[PDB]
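Engineer: So that we are looking at the same thing, I have put the structure below in structure tokens.
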Amino acid sequence: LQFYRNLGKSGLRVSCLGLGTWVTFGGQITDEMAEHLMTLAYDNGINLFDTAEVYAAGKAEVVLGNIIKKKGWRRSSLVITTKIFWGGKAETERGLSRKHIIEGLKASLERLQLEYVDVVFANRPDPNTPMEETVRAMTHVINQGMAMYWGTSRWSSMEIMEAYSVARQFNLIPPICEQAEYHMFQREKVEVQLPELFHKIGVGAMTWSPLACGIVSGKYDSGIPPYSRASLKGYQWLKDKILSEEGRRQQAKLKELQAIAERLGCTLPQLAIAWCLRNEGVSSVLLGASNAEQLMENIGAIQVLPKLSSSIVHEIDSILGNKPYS
Amino acid sequence: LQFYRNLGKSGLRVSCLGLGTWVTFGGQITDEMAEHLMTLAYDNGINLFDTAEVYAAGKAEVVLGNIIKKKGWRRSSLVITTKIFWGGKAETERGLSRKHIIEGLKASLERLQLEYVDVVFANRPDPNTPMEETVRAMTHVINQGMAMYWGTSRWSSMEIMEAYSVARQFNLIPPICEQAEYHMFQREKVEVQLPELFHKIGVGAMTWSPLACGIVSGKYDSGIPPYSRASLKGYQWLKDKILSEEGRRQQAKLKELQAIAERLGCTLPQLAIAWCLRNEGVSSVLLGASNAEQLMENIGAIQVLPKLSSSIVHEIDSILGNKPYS
Amino acid sequence: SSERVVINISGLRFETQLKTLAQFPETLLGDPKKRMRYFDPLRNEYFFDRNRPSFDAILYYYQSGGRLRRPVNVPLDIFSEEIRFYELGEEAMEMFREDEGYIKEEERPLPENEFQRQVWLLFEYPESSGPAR
Amino acid sequence: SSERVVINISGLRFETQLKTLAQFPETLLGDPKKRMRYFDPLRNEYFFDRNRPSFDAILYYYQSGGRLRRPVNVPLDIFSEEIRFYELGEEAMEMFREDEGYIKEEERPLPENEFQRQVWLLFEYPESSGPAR
Ligand SMILES: NC(=O)c1ccc[n+]([C@@H]2O[C@H](COP(=O)([O-])OP(=O)(O)OC[C@H]3O[C@@H](n4cnc5c(N)ncnc54)[C@H](OP(=O)(O)O)[C@@H]3O)[C@@H](O)[C@H]2O)c1
Ligand SMILES: NC(=O)c1ccc[n+]([C@@H]2O[C@H](COP(=O)([O-])OP(=O)(O)OC[C@H]3O[C@@H](n4cnc5c(N)ncnc54)[C@H](OP(=O)(O)O)[C@@H]3O)[C@@H](O)[C@H]2O)c1
């Protein structure tokens, strides 16, 4: 019901929906479109935009950065995030070492033409770097005014808790958010492992791929449409997924969900996105969109949210048959 | 008796009277006047000037900032303060999150054309932001040289103590002052809750609206004068107050106080302001003034202060009938 | 896990491994949901405003794998309360008592039948009636 | 309140909730004005340069809601001083003594009348006069 919410228990307020730039910005769509998407989203109250040093080899940041500069939006009205792991072909250009966090964030900031990001993320865990080093580097970039907060992407609860304890041990800053994959076919981490962390140390979840890259949209009920992500050069692996035996099973379950959608008077994408927001532990869902129509439809997920009653939720769980055991 | 005093137990020395800019600067008065008021005050030893990001949508800071630049006063001879909470229409432009404290203070500094303020305040408590985050942000702006000290406005003692303990816990900087409303008709917080804090953790009070926006001046004994704050567009609520049943009761009590004023050989505004300074826990009183006459009269409150004997104070308490129970 | 847990007993600091606590999961400390209430996220510790001396025995009970010995310096009534508090369970409690020299009296068989009860009560309990006396 | 209070007894750190202390407000620790003197604003703690062992009992007295047991390791004279110090009051003191095996002797009735006193003193106190002896 509330459009805006705290990112975890931090004081940062984000819209429950954000717009990501993976695949699209500087890649699949034309910057004219990208501007259109952001403009559209910003005008609708969405204040969260997520990107990464790895998207389109840095061009996603360049495009996102240009739009913000061209539109003149007040920096204080935006929550920009960037995620760092793979920053180069060189050995020292990847990971969460102090060297790569500082250099990677600095280069993203340059591409974004921004003084700082609101949240910088560790794009994935790094077995090769002591937690202390990572936590001190993140704390460093925050103290340098290069970021307001930091978070973890793709970490386990155990690792997130390690960052938090290491932070308390050395008087550093703990992470405030984990960017986890979450959709009807990937529920385990958010619905079993993250809640404890939310209540115990305030770490919130900012989930991605709520439509499992388009799979949950229903657009693949009959095969791979032209110009769909599954058909893009480089995204075969997605294609293999859809068409796989497991893919077929998913699509069949989606047909069952459609009836739920109609009961609730919404489209499947809207239902799927609202479903991700049914639980407090999720602070925001990062959407993906290759055109304006998709974005305008997806934003409508907010109207569905109040209708997800326990009963409906149960019904879905039955259709899905994959509710994780607590 | 001493014109200057320590702000709480910090080493910052302020005059017992300061000049605020709410309603007036960039709003009700003409900058020609504003310059006149500051000039007048500065020439009289007043070194404290208070403003806020919210006053006149930032114009109060612009005007105050211009005068300081035009007069060429040595920055080291001034104690400039600014208070941050509501900095914009956007969701992320209000509150005490790290994002808004840094961005809000940075924008005020830009409007003030100043490198830093001496004290930055939290304009009011923020339920939506962990104390730790706020205290770390305030400590951050101080370490960045954006402020010399920080304080709380409108917080409860419980919250002020929480900031202090959080500061000790993480080796951060505790607040040194609370900006509390204080006048003959609003005595409870200063005379019952703040003293403990003053003696226990050194937090001092810097009170505002010592004339309850003009109500205590006596100027409203016969109705709402023209050009009085109560008659300004946007200040109806004040008008409703004065004319209310409670307002009438106040005005009647003011007539009783006038006799005290004459006994002490001063005007009611002078008595009211000096009364605010009778107790050590109050470091300074922030005055408001829409013209030079008012300021020249109000400054005379300092001559009254030595005459507030216990007996007089008792007499007033009787007239007021609102002395809070300790 | 070997992730370390800090339990602050009225200022006295205790540390153990999470797997040491997880050993007994019916207990307050062994159950995430039950101890959640006592967690201080600012200091990364669980805080209990409780009697200090009793604790080692309580912690040692986990480290030892079951040994619940009352400290010599702690009154039996205070310790047993602490045991109750930390929810060590009825088994530990009984063993503790037994070792403490308290023998369960079990229960006394009851007649059920109204008459026998009526009679049996004044032939074995002078307490039961003034007449029984 | 649950705001946390740290009491440092000669280096030994104790913590409790302010509402645990507020429970008894006539006491040193329970009265803001009385304990103010011992507050260290640099460390956010009240410091007492006092005997260490005695304290738990003193703190437990607040946590328990009234139980004042002398630790086995602490001499009765040192503990009673500590009790006096922390101003636990005459009630707690008496109960403590009683439980400690000291029975109040109350007071002895007095004659008032000069003569009886004069006489009664040498008939029941050999102490009273060399003649009484
Ligand atoms: N933390 C991490 O490691 C991580 C990893 C991956 C992504 N992310 C973040 O999460 C964001 C969102 O992820 P995502 O792009 O995978 O999200 P998604 O919501 O799962 O998929 C969005 C894509 O599905 C299609 N789509 C969306 N709405 C549709 C609609 N109404 N009808 C039909 N098709 C629709 C579009 O693809 P087509 O139109 O091309 O078919 C669109 O590009 C990213 O941009 C990024 O910011 C983070
Ligand atoms: N911390 C906070 O949240 C907070 C909140 C409010 C204010 N403040 C601070 O406190 C400062 C002072 O507050 P305030 O303006 O309400 O103060 P005040 O002393 O209660 O009222 C000053 C106003 O009363 C009138 N006045 C003053 N002296 C007079 C005199 N001798 N004769 C007749 N009228 C006289 C003037 O209004 P007219 O001439 O227009 O009638 C003047 O603008 C502010 O400027 C601000 O810096 C802080």
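Residue numbering for chain A follows Swiss-Prot; the residues present correspond to positions 36-361, in that order.
A Cβ is built for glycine as well, from the same backbone N, Cα and C atoms used for every other residue.
Taken from Swiss-Prot, the feature NADP(+) binding site covers A:56-57, A:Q63, A:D85, A:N158, A:188-189, A:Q214, A:243-248, A:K254, A:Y262, A:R264, A:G323, A:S325, A:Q329, A:332-333, and the record attributes it to experimental evidence. Quoted from Swiss-Prot, the note on mutagenesis experiment A:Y90 to F is: Abolishes enzyme activity, but has no effect on NADPH binding. Taken from Swiss-Prot, the feature active site, proton donor/acceptor applies to A:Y90.
Give me the local environment of each listed feature.
Structural biologist: The secondary structure of A:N333 (NADP(+) binding site), as reduced to three states from DSSP, is helical. On its own chain, A:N333 (NADP(+) binding site) has A:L52, A:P304, A:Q305, A:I308, A:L322, A:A324 as residues at least 6 apart in sequence with a Cβ closer than 8 Å to its own Cβ.
The secondary structure of A:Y90 (mutagenesis position), as reduced to three states from DSSP, is helical. A simple way to gauge crowding: the CB of A:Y90 (mutagenesis position) has 23 other CB atoms within 10 angstroms, across all the protein chains here.
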Engineer: Including all protein chains shown, what's the count of other C-beta atoms within 10 A of the C-beta of A:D85 (NADP(+) binding site)?
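Structural biologist: I get 28 for this one.
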Engineer: When neighbour density is defined as the number of other C-beta atoms within 10 angstroms of a residue's C-beta, which of the binding-site residues A:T56, A:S244, A:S325 has the lowest density?
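Structural biologist: It is A:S325 that, of the binding-site residues A:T56, A:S244, A:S325, has the fewest other Cβ atoms within 10 Å.
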Engineer: Report, as a single number, how many Cβ atoms besides its own are within 10 Å of the Cβ of A:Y262 (NADP(+) binding site).
Structural biologist: 11
Engineer: List only the single closest residue to A:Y90 (mutagenesis position), chosen from the binding-site residues A:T56, A:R189, A:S244, A:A247, A:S325 by CA-CA distance.
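Structural biologist: If we rank A:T56, A:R189, A:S244, A:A247, A:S325 by Cα distance to A:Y90 (mutagenesis position), first place goes to A:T56.
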Engineer: Among the recorded positions A:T56, A:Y90, A:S244, A:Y262, A:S325, which have a Cβ atom lying under 6 Å from any atom of ligand 1?
Structural biologist: A:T56, A:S244, A:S325
Engineer: With an 8 Å cut-off on Cβ-Cβ distance and a minimum sequence separation of at least 6, pull the same-chain contacts of A:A247 (NADP(+) binding site), or say none.
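Structural biologist: Long-range Cβ contacts: A:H218, A:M219, A:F220, A:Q221.
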